[PDB]
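In what follows, a single structure is set out as structure tokens and then discussed.
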There are 2 protein chains.
Amino acid sequence: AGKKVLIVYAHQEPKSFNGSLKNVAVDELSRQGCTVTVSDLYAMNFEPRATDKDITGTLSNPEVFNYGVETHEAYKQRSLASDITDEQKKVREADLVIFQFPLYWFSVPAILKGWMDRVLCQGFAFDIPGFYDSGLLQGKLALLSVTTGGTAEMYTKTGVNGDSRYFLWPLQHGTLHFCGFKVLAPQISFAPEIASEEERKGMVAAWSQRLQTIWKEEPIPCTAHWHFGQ
Amino acid sequence: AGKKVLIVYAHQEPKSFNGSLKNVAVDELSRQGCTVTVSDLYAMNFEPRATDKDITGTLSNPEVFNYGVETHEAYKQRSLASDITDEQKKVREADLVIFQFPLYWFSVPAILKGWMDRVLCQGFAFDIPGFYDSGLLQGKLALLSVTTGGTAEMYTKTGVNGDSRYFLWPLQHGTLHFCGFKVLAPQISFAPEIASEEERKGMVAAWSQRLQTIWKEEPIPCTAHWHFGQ
Ligand SMILES: Cc1cc2nc3c(=O)[nH]c(=O)nc-3n(C[C@H](O)[C@H](O)[C@H](O)COP(=O)(O)OP(=O)(O)OC[C@H]3O[C@@H](n4cnc5c(N)ncnc54)[C@H](O)[C@@H]3O)c2cc1C
Ligand SMILES: Cc1cc2nc3c(=O)[nH]c(=O)nc-3n(C[C@H](O)[C@H](O)[C@H](O)COP(=O)(O)OP(=O)(O)OC[C@H]3O[C@@H](n4cnc5c(N)ncnc54)[C@H](O)[C@@H]3O)c2cc1C
Ligand SMILES: COc1cc2c(C)cc(=O)[nH]c2c(OC)c1OC
Ligand SMILES: COc1cc2c(C)cc(=O)[nH]c2c(OC)c1OC
Ligand SMILES: [Zn+2]
Ligand SMILES: [Zn+2]
């Protein structure tokens, strides 16, 4: 039915497993009659650096640059760079934001980290006060769809990498919940490179099949308990 | 002495509290007679995107681009882009790598994420085998000197942000420990912007004092227990 989805996609190679997961999301959401938009960050040469080029107006303090102060004021005055406002319009319209990426250093690739740093500015995504459950993107859903090099077993509490949920914390809690998003359970596609060709097709099908009923899902409780236990 | 230090610094404004912290680290380590080098990433316009420009010459598989495979092959065949190779020479020579940055979204700014993603490549920082305790940079020390916008009290386990140690995990453990580093206790300068002209000088002065005895320090046990445990 009547939903708008933004997929923020961070992989260099269209033929990759990430590209397959993004393409199946588009195909299935499209099939459902949803509105779908993809921000293909590498193809867009998306600027990840937080710099003074992100404000085009008179600086609030031209003597000592403070990226958070200057972008907050620029957002209110409409003087942010247009690549930022282009992504902001997509997020604003979206009911669900899916992030599709390979795990780099237990986190997002820098090009996507740059999307979070620059697009989710004060005034647009949160305010002080106006964060966590009162964040400005309240009402919207977010979902991380992550691929890893490590196996599910490496990503357990007693495994070497620790539990998968541990690395989710700065993303689900520190970023998405902070901006007010309700967070759907992560899609984690373990070790596609080590899996067989059929185990891969299976992981792509499993994502497609989940997407069929994504509008029926409740979010996670995005708490310290959920991520860490005890 | 005879020790080498690399400071990887990620802040746009030389007059910032981050800039002050970097400058006192240069001043004090220089005073002790250490060899000191600073990678000032915003001044270098450091590239954060992981792309096929990171390999010069021609590719291992030009049909399907795999960043990890290609940069592993390029490292071995000495055909990585010169910005990467320049940083790897700094790291190879360094006995201690200090990361100086403001926390962005419970993590490093994207410009710094990009240095970790691009410089810490397979064959250089890690391989199979050679990770965690046996990572390729074993013997070297690493230290995160982070400033935050939130207060220490927000960064307690039952506070709004959770324990600081929770966000340190993907950086200290998933990145630095993985590559072989012994991780020195992070230096966390909580909410400098809400603090006095002093308190701030207190904070800078304490970073300078800690640096006096930095070579006597023992690394933290970089384990799940240290980050999450009882
Ligand atoms: C800087 C860097 C940091 C990293 N850090 C981490 C980390 O911290 N933790 C960790 O676990 N991993 C890490 N990795 C590894 C990375 O997460 C994995 O390599 C990545 O997740 C694999 O996803 P991919 O799309 O690149 O896989 P691909 O190699 O593209 O996928 C595997 C295979 O599936 C094929 N395929 C594509 N579509 C389909 C389909 N329709 N059906 C069947 N097969 C298909 C592909 O062509 C390929 O042959 C890191 C990698 C780099 C480069
Ligand atoms: C995208 C983004 C994401 C963020 N995400 C997070 C997050 O997840 N969690 C979080 O807690 N915060 C977050 N922050 C806020 C950020 O971490 C802090 O704003 C930053 O850490 C403050 O350090 P600074 O150097 O930038 O401060 P400054 O503003 O430069 O420091 C405060 C004052 O100290 C002055 N000063 C400089 N040198 C000295 C000195 N020698 N002695 C005394 N004073 C001096 C400065 O001029 C200034 O007036 C985020 C910010 C942005 C922009
Ligand atoms: C930094 O690169 C990689 C890092 C990791 C880390 C930190 C943990 C892990 O379990 N697997 C990895 C991996 O896959 C085997 C990588 O390369 C593909
Ligand atoms: C994205 O920006 C900010 C984010 C945070 C987060 C996630 C937690 C926190 O405790 N403080 C923050 C902060 O300091 C006021 C920021 O700067 C405005
Ligand atoms: Zn949460
Ligand atoms: Zn560790």
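Residue numbering in chain B adheres to Swiss-Prot, whereby the residues present occupy positions 2-231 in order.
A Cβ is built for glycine as well, from the same backbone N, Cα and C atoms used for every other residue.
Here's what Swiss-Prot has on this protein:
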BINDING   B:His12, B:18-21, B:104-107, B:148-151, B:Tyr156, B:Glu194, B:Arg201  FAD binding site
BINDING   B:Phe127, B:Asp128, B:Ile129  substrate binding site
BINDING   B:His174, B:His178, B:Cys223  Zn(2+) binding site
MUTAGEN   B:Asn162 to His  Loss of activity toward CB1954, no effect toward menadione
Exercise. Using the Cβ centroid of B:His174, B:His178, B:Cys223 as the reference point for the Zn(2+) site, which residues of the same chain not in that list have Cβ within 8 Å?
Worked result: B:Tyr133, B:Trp170, B:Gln173, B:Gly175, B:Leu177, B:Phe179, B:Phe182, B:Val184, B:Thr224
Seminar exercise, completed: Same-chain shell around substrate excluding B:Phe127, B:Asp128, B:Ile129, C-beta within 8 angstroms of the CB centroid, reads B:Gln123, B:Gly124, B:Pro130, B:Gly131, B:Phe132, B:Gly136, B:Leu137
Exercise. When a 10 Å sphere is centred on the Cβ of B:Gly151 (FAD binding site), how many other Cβ atoms does it contain?
Worked result: 17
Problem set entry | Proximal residue to B:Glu194 (FAD binding site) among recorded positions B:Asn162, B:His174, B:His178 (C-alpha distance) | B:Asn162
Seminar exercise, completed: Least surrounded, by Cβ count within 10 Å, of the binding-site residues B:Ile129, B:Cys223 is B:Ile129
Seminar exercise, completed: Cβ within less than 8 Å of chain A, restricted to recorded positions B:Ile129, B:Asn162, B:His174, yields B:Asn162, B:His174
Exercise. Within 10 Å of the Cβ of B:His174 (Zn(2+) binding site), how many other Cβ atoms are there?
Worked result: 23
Exercise. Near B:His178 (Zn(2+) binding site), how many other Cβ atoms are within 10 Å of its Cβ?
Worked result: 23
Problem set entry | Among B:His12, B:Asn19, B:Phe127, B:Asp128, B:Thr149, the binding-site residues whose C-beta sits under 6 Å from ligand 6 | none
Seminar exercise, completed: Cα of B:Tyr105 (FAD binding site) to Cα of B:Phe127 (substrate binding site), in Å and rounded, measures 26
For this session: Around ligand 4, within a Cβ distance of under 6 Å, which of the recorded positions B:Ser21, B:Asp128, B:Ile129, B:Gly151, B:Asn162, B:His174 show up?
Result: B:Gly151, B:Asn162
